[PDB]
Amino acid sequence: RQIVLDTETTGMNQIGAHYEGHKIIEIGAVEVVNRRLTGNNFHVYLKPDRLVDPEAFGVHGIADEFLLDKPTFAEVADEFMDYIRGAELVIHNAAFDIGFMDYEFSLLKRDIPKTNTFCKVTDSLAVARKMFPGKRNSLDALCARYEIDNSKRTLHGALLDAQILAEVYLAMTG
Amino acid sequence: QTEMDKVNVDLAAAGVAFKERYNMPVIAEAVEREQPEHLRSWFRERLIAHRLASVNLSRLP
Ligand SMILES: [Ca+2]
């Protein structure tokens, strides 16, 4: 089973640790089995524990008041762990997502080792960079390149990107 | 997939709370178009739940 993930956070840090002082707000992962969508998508929301970054807000629209009743990373720690443990993690700029994931894991103080020790972390950006050197390899860029629509999709948020990334991933490895 | 649409309603309905901090570009009328009449009943309550949330903001302790 292949797992495609896209993690939305409360902004990123440009200096030092891009995950330090930030938190995960939305987790969107899609399941791909035998090059087909099983429908076993994992879409959950987390607690911001702080205010959403101004830039991130304009990116796809997310308010703090929306992630208030939603559970935190602590409530779905084991849930998400078992879901991706011992599987292929296909992410775009894995250093971003994985960095935040491991960050939250350490905050739990459960001695949980880095995700890269129990999961195969593979970046799709690296693949795209090798395929199209010097070309824009953003999700929207690849989307338009492979003629995939990411605008008229009902799925809003991380789940949207995850779905798109899955299609792009299968297209490149097709 | 029923709650998939429902959960998105809560997302858009949260944009009305950002009105208390109109320091950044936030189209409050955009949610009026993104949220169809099929969920106006849910949106009505969503507004109440969100308008009271912006008052306390976050508050961890
Ligand atoms: Ca995303």
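To match Swiss-Prot, the residue numbers of chain A are left as they are there, and the shown ones run 7-180.
Method reported for this entry: solution NMR.
In case you wondered, yes, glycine gets a Cβ from its N, Cα and C as well.
Here Swiss-Prot flags A:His162 as active site, proton acceptor. A:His162 (active site, proton acceptor) is surrounded by 18 other CB atoms, counting those within 10 A of its CB over all protein chains shown.
The annotation divalent metal cation 1 binding site is assigned in Swiss-Prot to A:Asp12, A:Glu14, A:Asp167. The Cβ neighbour count for A:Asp167 (divalent metal cation 1 binding site), using a 10 Å radius over every protein chain in view, is 26. Secondary structure from DSSP puts A:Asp167 (divalent metal cation 1 binding site) in a helix.
Feature annotation from Swiss-Prot assigns substrate binding site to A:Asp12, A:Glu14, A:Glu61, A:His66, A:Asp167.
Other C-beta atoms found within 10 angstroms of the C-beta of A:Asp12 (divalent metal cation 1 binding site) number 26, with every protein chain shown included. Annotation source Swiss-Prot lists divalent metal cation 2 binding site at A:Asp12.
Here the Cβ of A:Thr15 (mutagenesis position) has 27 other Cβ atoms within 10 Å, regardless of which shown protein chain they belong to. Under its mutagenesis annotations, Swiss-Prot gives A:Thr15 to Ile the following note: In mutD5, reduces suppression of AZT sensitivity of holC or yoaA knockouts, reduces exonuclease activity.
Nothing from the recorded positions A:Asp12, A:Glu14, A:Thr15, A:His162, A:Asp167 places its Cα within 10 Å of the Cα belonging to A:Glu61 (substrate binding site). Candidate recorded positions A:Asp12, A:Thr15, A:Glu61, A:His162, A:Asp167 yield A:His162 as lying near chain B, with Cβ-Cβ distance under 8 angstroms. By the rule that a residue counts when its Cβ sits under 6 Å from some atom of ligand 1, the recorded positions A:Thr15, A:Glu61, A:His66, A:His162 yield nothing.
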